[PDB]
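Asks: Sharing a structure, written as structure tokens. Questions coming.
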Number of protein chains: 2
Amino acid sequence: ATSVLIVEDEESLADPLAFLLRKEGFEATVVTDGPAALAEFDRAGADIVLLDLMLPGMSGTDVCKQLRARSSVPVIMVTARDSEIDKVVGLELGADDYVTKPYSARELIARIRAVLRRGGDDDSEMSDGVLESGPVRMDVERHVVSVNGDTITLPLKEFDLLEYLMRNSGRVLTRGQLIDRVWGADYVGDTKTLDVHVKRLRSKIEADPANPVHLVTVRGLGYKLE
Amino acid sequence: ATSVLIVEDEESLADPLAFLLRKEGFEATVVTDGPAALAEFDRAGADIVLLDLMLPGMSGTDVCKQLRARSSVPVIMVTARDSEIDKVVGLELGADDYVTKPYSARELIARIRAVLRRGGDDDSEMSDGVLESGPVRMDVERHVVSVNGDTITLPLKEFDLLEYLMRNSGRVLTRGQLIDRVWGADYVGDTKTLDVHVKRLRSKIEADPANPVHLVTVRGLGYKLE
Ligand SMILES: [La+3]
Ligand SMILES: [La+3]
Ligand SMILES: [La+3]
Ligand SMILES: [La+3]
Ligand SMILES: [La+3]
Ligand SMILES: [La+3]
Ligand SMILES: [La+3]
Ligand SMILES: [La+3]
Ligand SMILES: [La+3]
Ligand SMILES: [La+3]
């Protein structure tokens, strides 16, 4: 039967695939690094190779070239998390990030603005340590928020919105400021989306999300966290 | 203001990003190949570089290394369509495909089975030319189907289902065969999903999708295209 060599350092991704392959009549062998991959290919061969692009020691890039050097027969499919391809282009090209295209222009602008303010660090924007305002605490470097207890998923946009409001506690931020920061650039329907997001935060942060007293609207101006 | 160098061979991706950047107070310069990128960086510099990974001539991989060699300051973000990263890993590593992880195991199995039958070619599975059955015509190599006129989106699963039924016109295919081929491996709820997909095809292929006469159910066995 067709032989699949799975080269993968996450046992919990590899084992279920290996299970399914086997129940479907394929042979599957799982190995966890480049040396073990090359030894097993030489021992037994493989018809299909599924290759983790980021491995400890010998890079997946080098494993791939070495397998291909041995035979033109095997199908070799390289696999990577967003975070692994980001690491690989850093090590291999000196790139700061990899992004799959078509991508939202505005979202890319929001990421550019973030880089320029050293986004994701407590020590950015002349601050230090965890942000606090009323019962809300935000650990920016760890990406966690509590409202006494740890507050559930904040989707990314809600987190960014709250961070920007907490960093400017007691001061009004305008719709334009808030939109540029969280969504990147102004766009059709942005004011409504901002308000939906403010209301979602309110339901997670406020004693009564109906008459809010912490995340308030400043009519004609924008929003403020007191 | 912050300068963004956009290195991109698709004017219709680059120009709208450049527009938005400019309206948000950034400088943006768009160039369309590696030589032009390196000349412009040397002329004017850039704070941010957005770099198409696949370019004509000098590869985006080589541009990236050459820009980084010049300065450690610029943020360099490499961008690629699914199809461009697939091409790059072929040229650079000898890999047949790149896949972003976590990925459906079953879907990966369906792609393995497809490779093994030389999927997507008219000449595969002892056939030749376009498939025809009743009013339905399928050009497998071009990925187009007509029912007299060109039949709308067939989502991929519907296309695969129909192809497999057309290749075996007049013969019953079982639920197990159909599931293994289109979805890759058996799974919880597969029989129902198969039927939903058969009904969706019926609404696109059949005179009356209520009493079907072309794509028929064979009770106890599976489905058949007459
Ligand atoms: La173990
Ligand atoms: La194990
Ligand atoms: La890994
Ligand atoms: La990334
Ligand atoms: La703006
Ligand atoms: La033009
Ligand atoms: La132009
Ligand atoms: La390109
Ligand atoms: La791919
Ligand atoms: La099966």
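Start at 1 and count along the chain as shown; that gives each residue its number.
So this one's X-ray crystallography, 2.0 Å, going by the header.
Backbone N, Cα and C atoms are what each Cβ position is placed from, and that goes for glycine too.
Feature table excerpt (Swiss-Prot):
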{"type": "DOMAIN", "residues": "A:3-116", "note": "domain 'Response regulatory'"}
{"type": "MUTAGEN", "residues": "A:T29 to E", "note": "Does not affect phosphorylation by PknB. Does not affect transcriptional activity"}
{"type": "MUTAGEN", "residues": "A:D52 to N", "note": "Cannot complement the deletion mutant"}
{"type": "MUTAGEN", "residues": "A:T100 to E", "note": "Significantly reduces phosphorylation by PknB. Inactivates transcriptional activity"}
{"type": "MUTAGEN", "residues": "A:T151 to E", "note": "Does not affect phosphorylation by PknB. Does not affect transcriptional activity"}
{"type": "MUTAGEN", "residues": "A:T191 to E", "note": "Significantly reduces phosphorylation by PknB. Inactivates transcriptional activity. Significantly reduces the binding affinity of RegX3 for its target DNA sequence"}
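Give me the local environment of each listed feature.
Replies: For the domain 'Response regulatory' (A:3-116), the number of residues in each DSSP class (helix H, G, I; strand E, B; coil) is 59 helix, 25 strand, 30 coil.
In sequence order, A:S3, A:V4, A:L5, A:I6, A:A18, A:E40, A:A44, A:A46 are the residues near A:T29 (mutagenesis position), counting only same-chain partners six or more apart with C-beta under 8 A.
Within 10 Å of the C-beta atom of A:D52 (mutagenesis position) sit 26 other C-beta atoms, taking all shown protein chains into account.
Applying an 8 A CB threshold to same-chain residues 6+ apart, the list for A:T151 (mutagenesis position) reads A:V136, A:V145, A:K204, A:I205.
DSSP assigns A:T191 (mutagenesis position) to a helical segment in the three-state reduction.
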Asks: Determine, to the nearest whole angstrom, how far the Cα atom of A:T100 (mutagenesis position) is from the Cα atom of A:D52 (mutagenesis position).
Replies: 18
Asks: What is the interatomic distance between the Cα atoms of A:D52 (mutagenesis position) and A:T191 (mutagenesis position), given in whole Å?
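Replies: A:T191 (mutagenesis position) has its Cα 43 Å from the Cα of A:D52 (mutagenesis position).
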Asks: With a CB cutoff of 8 A to chain B, go through the mutagenesis positions A:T29, A:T100, A:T151, A:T191 and name the hits, or write none.
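Replies: In terms of proximity to chain B, the mutagenesis positions that count are A:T100, given in sequence order.
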Asks: Using a Cβ cut-off under 8 Å and a sequence separation of 6 or more, which residues in the same chain sit near A:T191 (mutagenesis position)?
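Replies: The list for A:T191 (mutagenesis position) reads A:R175, A:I179, given in order along the sequence.
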